[PDB]
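Novice: Questions regarding the structure given below will be posed in turn.
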Amino acid sequence: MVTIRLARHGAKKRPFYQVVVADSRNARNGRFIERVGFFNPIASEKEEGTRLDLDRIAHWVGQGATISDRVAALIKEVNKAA
Amino acid sequence: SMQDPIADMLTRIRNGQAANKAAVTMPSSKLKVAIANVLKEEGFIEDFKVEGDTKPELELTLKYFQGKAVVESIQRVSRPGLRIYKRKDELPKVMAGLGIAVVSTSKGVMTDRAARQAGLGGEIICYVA
Amino acid sequence: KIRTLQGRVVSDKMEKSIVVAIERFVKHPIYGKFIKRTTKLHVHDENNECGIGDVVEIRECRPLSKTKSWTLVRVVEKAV
Amino acid sequence: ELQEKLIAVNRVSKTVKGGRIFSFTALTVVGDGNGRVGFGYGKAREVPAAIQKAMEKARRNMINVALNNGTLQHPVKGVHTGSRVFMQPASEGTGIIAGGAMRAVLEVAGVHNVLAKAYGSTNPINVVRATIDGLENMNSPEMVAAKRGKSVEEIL
Amino acid sequence: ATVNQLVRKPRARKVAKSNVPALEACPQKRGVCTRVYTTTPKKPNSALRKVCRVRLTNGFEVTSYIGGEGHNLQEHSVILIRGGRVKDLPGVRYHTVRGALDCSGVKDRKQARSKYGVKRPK
Amino acid sequence: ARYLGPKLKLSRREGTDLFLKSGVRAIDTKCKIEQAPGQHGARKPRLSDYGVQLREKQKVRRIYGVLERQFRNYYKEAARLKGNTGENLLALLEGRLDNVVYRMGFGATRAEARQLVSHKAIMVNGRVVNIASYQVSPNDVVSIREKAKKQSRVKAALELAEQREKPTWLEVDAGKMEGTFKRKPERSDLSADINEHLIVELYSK
RNA sequence: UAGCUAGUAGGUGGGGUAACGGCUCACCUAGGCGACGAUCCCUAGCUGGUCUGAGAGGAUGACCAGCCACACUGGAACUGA
RNA sequence: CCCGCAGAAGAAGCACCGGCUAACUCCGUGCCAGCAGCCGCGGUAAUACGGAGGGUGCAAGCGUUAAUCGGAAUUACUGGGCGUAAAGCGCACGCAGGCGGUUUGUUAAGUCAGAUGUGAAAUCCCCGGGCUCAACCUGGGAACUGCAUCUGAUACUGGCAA
Ligand SMILES: [Mg+2]
Ligand SMILES: [Mg+2]
Ligand SMILES: [Mg+2]
Ligand SMILES: [Mg+2]
Ligand SMILES: [Mg+2]
Ligand SMILES: [Mg+2]
Ligand SMILES: [Mg+2]
Ligand SMILES: [Mg+2]
Ligand SMILES: [Mg+2]
Ligand SMILES: [Mg+2]
Ligand SMILES: [Mg+2]
Ligand SMILES: [Mg+2]
Ligand SMILES: [Mg+2]
Ligand SMILES: [Mg+2]
Ligand SMILES: [Mg+2]
Ligand SMILES: [Mg+2]
Ligand SMILES: [Mg+2]
Ligand SMILES: [Mg+2]
Ligand SMILES: [Mg+2]
Ligand SMILES: [Mg+2]
Ligand SMILES: [Mg+2]
Ligand SMILES: [Mg+2]
Ligand SMILES: [Mg+2]
Ligand SMILES: [Mg+2]
Ligand SMILES: [Mg+2]
Ligand SMILES: [Mg+2]
Ligand SMILES: [Mg+2]
Ligand SMILES: [Mg+2]
Ligand SMILES: [Mg+2]
Ligand SMILES: [Mg+2]
Ligand SMILES: [Mg+2]
Ligand SMILES: [Mg+2]
Ligand SMILES: [Mg+2]
Ligand SMILES: [Mg+2]
Ligand SMILES: [Mg+2]
Ligand SMILES: [Mg+2]
C-alpha cells in the first residue's frame, strides 16, 4: 500500500523527517517512490521548519495513497497557517 | 604507401621550414587546399596556388620573420590509426590560444576558435604553433 | 516509425530461422580507437525466404524459441 | 639587484699517478627576478673558488624571458639530454611548485606562480639547462602576433 | 605500444609480492618458540645476533629476530612477531614484539621505551 | 592542545618578536633575542629549503597559538575558497575570536585574550561565545560581558593596545568595551614579514 | 584450457504456466556456440559509492541505500495475492 | 543549557636529533654490546650503540607493524622504449584483421548540433541555514562525464554508384 509518512534522518537527539510516499512494506528509511517535503521539529525561529508539496500530495492521494497521522497533522497545520 | 596524405603535407611544411626553403609543393586535394586556406588566413604561410588540371600541384610559399620559421610546431592529431573527434565543449586550444587547432566541422574546415564561436565540434586535423 | 536493426545473414540452415550479424562501430573505452563489434542474433523468418549474404531488417518481439526473439521485417538487396 | 642561488656542489676526482686529486664543482643561477636568468657552472680546487667562478660565469651568459605577471605565457616543455621538463602557468597565489633544481631557476627568474614537473633524469645540471631552454622557447602574444602579421586582439 | 597491439593484449601490471608472507596481511602473529639461538651476521658486520625459530598459529615456521639487550626466552615461550627484516642477517624477516605475551621489556631502558615495552619509571 | 612552555624560547628560535608578551618591556632586555635557545644557540643555522619553509609555518602557527591539525584544516579551507590561497589563510587566521579580541585590545596577549574568551567573558552579537577558534564575520559586534568588564587585566590591556598600531578593519569603542569587525582585512593591512607563499608550497609537498 | 554441445539447434502437434518459451513430450529437420575466446579451471556477491591520484586511472565494495543469494546439510512440495 | 560556591586549585605525554629530514654535546662501551627504512654505524675522541644534558616534531595522543594508492613516465591511453644498456621473429609468402591516391553524385552508419526521456536518495562540488564554533545535520543548485528516441548539418571517415 502506497503511504505518505516520515523517514527519520538527522543526528542523535535532533530528528529531521523527510516526508516520503512509499510502499508500506519497505523499511522506514528504505526505498521510497517520491519525496514530497520535510519536517523539522527542532527548527528555531525564522526557519520554516515544515515544507510540503501539496500538489504532489493531492496527486498521490487521488491515486489512493494513505496518509500517516503525523503528516496529516502537518498538512492541517500548514493549511491553517496559509 | 601514402596512407596519410594530410600528414605528408604537414611534414613537407615542417621539413621545408627547417631547410629554409622559399616554397614547397605537393600533390593537391580539396582537403589540402581547404587547410592551406586556414593557414593563410591565420598568417602561418604567405600564399598558395594550384597548378595544373589533370594532376594538380599545390604550392605553398613559406614564411619567415626574423630569419626564423613562423610555424614552430605543426603536428597531426587525428590520424588514420586513431581518429579524434571533440564535442564543442572539448575543443582544444593550443599554446593557451596563441596557436590554432584546425578542426573539420559540418560547415567546412575552420580554426578551433571559429568552430567554438559557431558552437560546433568535429575532427581535429592538426595543431599549429 | 519503430525501432529496428539491419544486418547480414550468416546462416539459413535452420527451418524458418536465420542468424544475422548486426555488426556495430564503437569507440574503445581506453585506447580511443574505433573498432567493429559484431553481434549475432537468431531471427524468425516465416516463408523461409532469407538466403545467406542477404541484408535484412529485423524487429524485436516476444520469445519464439529458446534462443530466438527477433523477427524479420524485410529483405534489403536480396541479391547475393 | 641580481639574485643568486647555489644549487649544487659536487666533489670530483682525477686519479693522478700519485693518487686521487679532489676538486669541487658548483652550480649557480643568477637572475633579476624580472625576466632575466642565467646559470654558470664553475669548477675549482676549493669550494669558495668554485662558487665564485660559477657566479661570475652566471652573471654573463644570462638570457631574457618573456614573463607574464610572474607567470608563464603558456605551457612549455623543455628537454636537454635525459631530463624532460614541463611547466605550465598557474593562478596568482599558487606558489612555485617544482623540483629543487627547477625551483631555484624559476624563483630567481621571477616566476611567482608555476606548476612544474620533471620527467626523466633529474640530474641538476641538465635539469637547469632544460628549464632555461624551455623558458627561452616560450613566446608571447605580441611577438606571436608580430610574427603572424596580425594584431594582439586579432589573436586574443 | 601500438593501439592495435594493445587492444589485442592490454598492458598488464606486475603483481607486487609481499616480503612477509607468514603474517598473511596481519599486523602481528602469535607463535611458540621452537629454538632460541645466536647466529653470525653477513660479511660486513661482526656480532652475535639472537634469533628464535617460531612456529606460527597458521602453520608457518619462521625465524624472528629478538631486538634489545637481553631476553628471557626459551623453548615453548609464546611470542608476538611483527614484520621487519634485519638486513645483515640472511633469512630473518620478522621481529618479536617485546612487551608482548611473554617477551619482556629490556631491563633499564630510558630512551625509546615504547619500542621495547618498558613502562615509564616512577 | 596548547603550548604551556616558556614563551620567549619560541621567539628566540624563530629569531623575531612573536608578540608573546605584553610589551611593557623591551624583549631584548627580557631575553637574548638574537641567540637561539639551548646549549648550541651560538651557532648560526644554515637551514635548507625544507628548513626555511618549516620555520615560516612555525612562525605563523606560534604567532596565533594554533596546532598543526587545526592549521592544516585552515589550509584546506583556504585552498578550497576562491582567490589567493595564501591571503585566504591569513584572513582565516585573523578571523579567529582570540585574535580579534586581542586586536581590539581586550587582552595583553593572544593567550590572555584566549583565557578571557575561554572563561565566558566575551559576547558576539549579544551571545556569550566560549570557543577560541570561533570565526567572526563582518558587521559582527564583539563585546566584553558585563561581569567581566571590571577586570583590572582588561583595563591595563586597553592601555597597552594604545601603544601598538590600531587595526584598520575593526572599530573599537573602549568606553563600551565593544568593537565591530567591519571587514575582512586585506593582505596589506597585515604585517609584511609573513612569507605566506612558503606555507602554501609546504603543503604542496 | 581449442574445440564444446543429443532437448543439444530449429520446426509441427499435444500437454503445461498467471504469462511467451525445449518449460515438457512425440514426430521431423541437422543443426547451435567458438579465435570479437566457446568449453574447462581458479577466484568472486553486484551497484550507488569509499580511498588514492592534477587528471586519466589504480585499489576497493566496512558503515548508509538499491538489487541478488542463503537460513545445520541435501531434496520436495503444501498453504497462500 | 543557565546561575551560584570554592580554590591554580583535579589534569602531558610519545617519537626523533649521521645524510635523506627539523633538531648536538658529554660520559660509558671498544667489530663487543647493540643499531638499522635505504646508504651504512661499532675495532679507545662514536653527533649513528647505551645513559645524560640540550634541542626538534606532534600532542590526549605519539610511535611501530600490516594493507591500498601516490611518488613510479617503473605497463607510459593521456604518457616510454627496441644499433651497443632488457628488447626487430633467421628469411619469405600469405588467410582473418588493421590501414587506403584522386573526382563527382547519393546515403547518413561513425561524427557533430539541438530537443526529449532517463541517469533513485544519500555521498563528492557551489551558494545558504541550524547546533555557542567545528565535526555533524539540512534547503536549493550543479553534477551524475551514460544510454535510448526524435529532429537537423555533410567537412571528415564509412557504405553504394560512376
Ligand atoms: Mg629514471
Ligand atoms: Mg610477480
Ligand atoms: Mg584534538
Ligand atoms: Mg498449446
Ligand atoms: Mg508447444
Ligand atoms: Mg526462454
Ligand atoms: Mg565466496
Ligand atoms: Mg558472496
Ligand atoms: Mg600520476
Ligand atoms: Mg570491481
Ligand atoms: Mg558487517
Ligand atoms: Mg529464498
Ligand atoms: Mg552455524
Ligand atoms: Mg531445506
Ligand atoms: Mg493471504
Ligand atoms: Mg495455490
Ligand atoms: Mg639537519
Ligand atoms: Mg635508535
Ligand atoms: Mg667516547
Ligand atoms: Mg639516526
Ligand atoms: Mg647516541
Ligand atoms: Mg607502507
Ligand atoms: Mg602509474
Ligand atoms: Mg624505458
Ligand atoms: Mg652485451
Ligand atoms: Mg642488448
Ligand atoms: Mg633481421
Ligand atoms: Mg610480406
Ligand atoms: Mg580514401
Ligand atoms: Mg576497409
Ligand atoms: Mg548519424
Ligand atoms: Mg543522485
Ligand atoms: Mg552557523
Ligand atoms: Mg546538502
Ligand atoms: Mg560522405
Ligand atoms: Mg564518401
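Residue numbering for chain C follows Swiss-Prot, covering 4-83 in order.
Structure method, as recorded: electron microscopy, 2.8 Å.
Cβ from N, Cα, C; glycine included.
Got these off Swiss-Prot a minute ago, pasting:
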- C:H31 to P: In neamine-resistant mutant nea301 (VARIANT)
- C:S68 to F: Prevents 30S subunit assembly at 42 degrees Celsius (VARIANT)
Novice: Measure the Cβ-based neighbour count of C:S68 (variant position), defined as the other Cβ atoms within 10 Å of its Cβ.
Specialist: 11
Novice: If I take the alpha carbons of C:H31 (variant position) and C:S68 (variant position), what is the distance between them in whole Å?
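Specialist: Cα to Cα, C:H31 (variant position) and C:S68 (variant position) are separated by 33 Å.
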Novice: How many other Cβ atoms are found within 10 Å of the Cβ atom of C:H31 (variant position), counting all protein chains shown?
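Specialist: Around C:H31 (variant position), other Cβ atoms within 10 Å: 14.
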